[PDB]
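**Student:** Here it is, the structure in full.
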2 protein chains.
Amino acid sequence: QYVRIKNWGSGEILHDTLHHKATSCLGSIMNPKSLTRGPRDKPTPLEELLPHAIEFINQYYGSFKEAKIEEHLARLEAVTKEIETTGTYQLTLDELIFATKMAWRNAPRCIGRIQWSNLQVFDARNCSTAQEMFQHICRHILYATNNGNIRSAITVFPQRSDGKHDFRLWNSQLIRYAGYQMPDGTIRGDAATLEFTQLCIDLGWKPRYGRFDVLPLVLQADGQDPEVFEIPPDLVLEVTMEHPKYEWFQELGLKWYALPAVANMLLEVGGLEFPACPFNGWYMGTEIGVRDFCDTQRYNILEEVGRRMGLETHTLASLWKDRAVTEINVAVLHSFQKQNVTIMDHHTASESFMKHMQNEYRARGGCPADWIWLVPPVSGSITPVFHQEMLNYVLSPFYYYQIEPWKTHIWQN
Amino acid sequence: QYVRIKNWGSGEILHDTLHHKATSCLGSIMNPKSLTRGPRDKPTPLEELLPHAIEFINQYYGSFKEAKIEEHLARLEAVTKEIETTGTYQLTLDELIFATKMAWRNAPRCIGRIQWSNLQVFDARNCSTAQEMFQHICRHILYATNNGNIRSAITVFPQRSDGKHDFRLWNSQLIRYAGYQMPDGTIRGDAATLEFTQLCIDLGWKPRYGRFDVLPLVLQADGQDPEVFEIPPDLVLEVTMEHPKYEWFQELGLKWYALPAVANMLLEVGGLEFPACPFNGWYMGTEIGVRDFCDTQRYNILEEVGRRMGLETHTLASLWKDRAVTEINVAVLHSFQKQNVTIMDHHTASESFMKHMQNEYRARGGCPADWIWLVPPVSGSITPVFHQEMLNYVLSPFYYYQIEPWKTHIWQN
Ligand code: HEM
Ligand code: HEM
Ligand SMILES: C[C@H](O)[C@H](O)[C@@H]1CNc2nc(N)[nH]c(=O)c2N1
Ligand SMILES: C[C@H](O)[C@H](O)[C@@H]1CNc2nc(N)[nH]c(=O)c2N1
Ligand SMILES: Cc1ccnc(N)c1
Ligand SMILES: Cc1ccnc(N)c1
């Protein structure tokens, strides 16, 4: 029937009846196969496609407040015919829009899903060349950045056909800093982008060897070899880090890009796959201040910000790490607010999600949620999300992870 | 074969081959049935008991560095005979000790398992009356408290026989503060102990209506009705809260008990069940400072500590909550350190667990771990535990949860 869910904070109880629509689970594994949709070298078998397709069409037409039965049956038949004759099918623009928001809505790891309906969709399904991808991406970056007043958007490239003509962005995020392996063993820049940075170099990119060198777009169109394009600097909006009290903060010369755009995920809908569909939202403080700046495997500025604060950086029990990270976080939020760039603190975000989750259970009795990802990287139990029991299931439409392209790509030249 | 585990912090990889020994899973559910071992009204069937028993005996004798084959086969036969003739079996003191440490070792939610071998065991298997339980408990509390130099210990009461003669402590923890539903709608004390507090009252306990009134021990022996006993005040060691800078802190009149003792869990071993086996360790800062003091459903002192600090307690984005909780945490650790009471900060604890987990994979290729419980309630990603992928599985021996006794107890008088 349903699964009982309790929020140990307010005490409220919820009944999940939505998980029954799940498809095909191991603790805290970051990249489980169940969340990945790999490559193919043959079209999607009709016996599988037709059912998913029909299923989707029913959902779309089942969303309207004022039912349009006639159109529904019509679309169903037309869709079927199209599959029989073509061996696949094209979604209507209206359907695609509905698909992107649903997939976002069904993203267990996203904390900003309250915005699920506010999303701009760029139809780049008629694209065909790398240069054309690059243009669409730039238009996206420019639209999303909106001079600091960030707007959520997604650019949908041509769906996978046979599997040998896949449109793919080799980057993890559109805007991302480079990571260089310095001469003297030490790393410089974003250590997380080490391997990919090398690739960019192997493809003739000019390594400017700096702390914040924006990586080039490595695009792949219609199954062809990837072409490298440098993002126009005028497009990449950044925020300089300043602390509202510690004037020595800016002396650290820190900064981060204001555009959080996922680039390497696949959009699944009605049996159709979209290997390239970069999407963006706006940042949440802790992402930059806690993960990007404080993770040891990233910029690791924690021990440095410690000394400058005059803390006992050699006595763990002094809770110096807790004190520091909070000021680094204050910096991020402050710097963004000052420079008029959209951003949301984790606390405000958490409440927002609770409101969303609550709205979801009413509207459809459920909300797929990965607790491990939803609870912020600092002050967990301080946020309401921590005390909320959640069920994590894969619905459809969905945004899947993909196998890194450079591992499965069969080179031409 | 094995399951690959990655620590995104250091990059290290681990191979889990221990999960194969698991027994009979839903996101962030706090009390899943898979973790609970309920009541019985009939003995444990021999067909099930004998295999588990044999299995356990093999483990125990399989731990010795210098194998004692003779004794092993002997114990096996003697154990079997004892089961055939008695319909159950008694563990040797040495075996019980081994069982308690293994069960602790196999506690997915415990972060202090590095201490798994340092545990004192009190054999109270020959107990028979409530008053006798009360005496054993006091001896435990006194031994564990050790004038602030906390010692880990466990008192094992008589194992379940038929199921109608169960030894049970109705308390969640040995030392626990009372929670009263005040006249003017407001709660007072520990809101979490509301329902149980009432029960104590229903049994004639004298409600002193205060913020920190230590609850009475509600003991149940040999399946009989529960008898109430008040813990001798001289036994309950407490710490007064003081901040190393804010002299106004002690003006809050806060304090907490120095003894973290689980009282209502069941010990499973070789097919045997121990419905009453209270155990204790020493506190970890965040337990008190973050959960006990800051949770809205507990003492909720966050908004209060905020004002006194002169923070913008009405502007979430100001990160006042983050600033406060850290000072409340500083207080706890400080107050404990000053008053010479054993305690460990979460950071030091996290590293400790990493060392343990690492030692476990070498010693036996695995370590059952509930990430959701292991990662501290504040500064998650700041601790190494956050970046460590973990597998959560139920081994044996194990410490299970039990159904609250007052719900399944058939009263006499
Ligand atoms: C509008 C503001 C938004 C905020 C504040 C937000 C925030 C977040 C955060 C904090 C994460 C975790 C990132 C990490 O730790 O790596 C995340 C993940 C994610 N977001 Fe949202 N998000 C927003 C919009 C969007 C949009 C518009 C979509 C899709 C159309 C979306 C899809 C996802 C997905 C699929 C993930 C998971 C990425 C992964 O698994 O690595 N988000 N988001
Ligand atoms: C010696 C120091 C120890 C420390 C610092 C420690 C710390 C912790 C912490 C932080 C928790 C989570 C508590 C909560 O959030 O409710 C916990 C849970 C637990 N601990 Fe340990 N522990 C220690 C010793 C022990 C011992 C000696 C045993 C058993 C013999 C043990 C068994 C467990 C179990 C089974 C849980 C889970 C309780 C539950 O599920 O509610 N711990 N411990
Ligand atoms: C819903 C969620 O499981 C719950 O609120 C949590 C999560 N992790 C926890 N972590 C610990 N150590 N103790 C807890 O009480 C909880 N509770
Ligand atoms: C191992 C663990 O899953 C991993 O380190 C985590 C946990 N939760 C997370 N939470 C978010 N939002 N993003 C992350 O990168 C991670 N990674
Ligand atoms: C899409 C997306 C991913 C990560 N963080 C965000 N804020 C948004
Ligand atoms: C046994 C136990 C339980 C909870 N916290 C601790 N520190 C110890």
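Numbers in chain A come straight from Swiss-Prot, and the residues shown are 77-100, 109-497, in order.
When the header is checked for method, it gives X-ray crystallography, 2.6 Å.
Keep in mind that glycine also has a Cβ here, set from the backbone N, Cα and C atoms.
Residues or ranges marked as (6R)-L-erythro-5,6,7,8-tetrahydrobiopterin binding site in Swiss-Prot: A:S112, A:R375, A:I456, A:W457, A:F470. Residues or ranges marked as heme b binding site by Swiss-Prot on the basis of experimental evidence: A:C194, A:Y485. According to Swiss-Prot, the natural variant A:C211 to R carries this note: In strain: NOD/LtJ. Look at Swiss-Prot and you will find A:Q257, A:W366, A:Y367, A:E371 tagged as L-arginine binding site.
Set these features in their place in the structure for me.
**Tutor:** Residue density at A:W457 ((6R)-L-erythro-5,6,7,8-tetrahydrobiopterin binding site): 15 other Cβ atoms are found within 10 A of its Cβ, drawing on all protein chains shown.
Long-range Cβ proximity for A:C194 (heme b binding site), meaning a same-chain Cβ under 8 A and a gap of 6 or more residues, is found for A:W188, A:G365. Following the DSSP three-state reduction, the secondary structure of A:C194 (heme b binding site) is coil.
Counting only same-chain residues six or more apart in sequence, the Cβ atoms lying under 8 angstroms from the Cβ of A:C211 (variant position) belong to A:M217, A:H220, A:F241, A:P242, A:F251, A:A305.
Long-range Cβ proximity for A:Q257 (L-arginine binding site), meaning a same-chain Cβ under 8 A and a gap of 6 or more residues, is found for A:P344, A:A345, A:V346, A:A347.
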**Student:** Taking the residues A:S112, A:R375, A:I456, A:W457, A:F470 listed for (6R)-L-erythro-5,6,7,8-tetrahydrobiopterin, what is the greatest CA to CA distance in Å, to the nearest whole number?
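**Tutor:** It comes out at 18 Å between the most distant Cα atoms.
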**Student:** Which binding-site residues among A:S112, A:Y367, A:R375, A:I456 have a Cβ sitting under 8 Å from any chain B Cβ?
**Tutor:** A:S112, A:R375, A:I456
**Student:** Of A:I456, A:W457, A:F470, which is closest to A:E371 (L-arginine binding site) if I measure between C-alpha atoms? They're all binding-site residues.
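**Tutor:** Given the candidates A:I456, A:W457, A:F470, the nearest one is A:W457.
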**Student:** Which of the recorded positions A:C211, A:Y367, A:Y485 have a Cβ less than 6 Å from any atom of ligand 5?
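**Tutor:** Near ligand 5, sequence order: A:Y367.
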**Student:** I'd like to check the chain gap: with 8 residues not modelled between A:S100 and A:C109, what is the distance in angstrom between their CA atoms?
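**Tutor:** End-to-end across the missing region, Cα to Cα: 10 Å.
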**Student:** Are there residues of the same chain, six or more positions away from A:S112 ((6R)-L-erythro-5,6,7,8-tetrahydrobiopterin binding site), whose CB falls under 8 angstroms from its CB, and which are they?
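**Tutor:** Long-range Cβ contacts: A:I456.
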**Student:** What is the one among the binding-site residues A:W366, A:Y367, A:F470 whose Cβ has the most other Cβ atoms less than or equal to 10 Å away?
**Tutor:** A:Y367
**Student:** Work through the binding-site residues one by one (A:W366, A:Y367, A:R375, A:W457, A:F470) and name whichever has its CA nearest to the CA of A:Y485 (heme b binding site).
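**Tutor:** For A:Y485 (heme b binding site), the spatially nearest of the binding-site residues is A:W457.
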**Student:** Based on DSSP, name the secondary structure state of A:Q257 (L-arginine binding site): helix, strand or coil.
**Tutor:** strand
**Student:** Look up A:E371 (L-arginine binding site) in the DSSP assignment and report helix, strand or coil.
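**Tutor:** A:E371 (L-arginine binding site) sits in a helix per DSSP.
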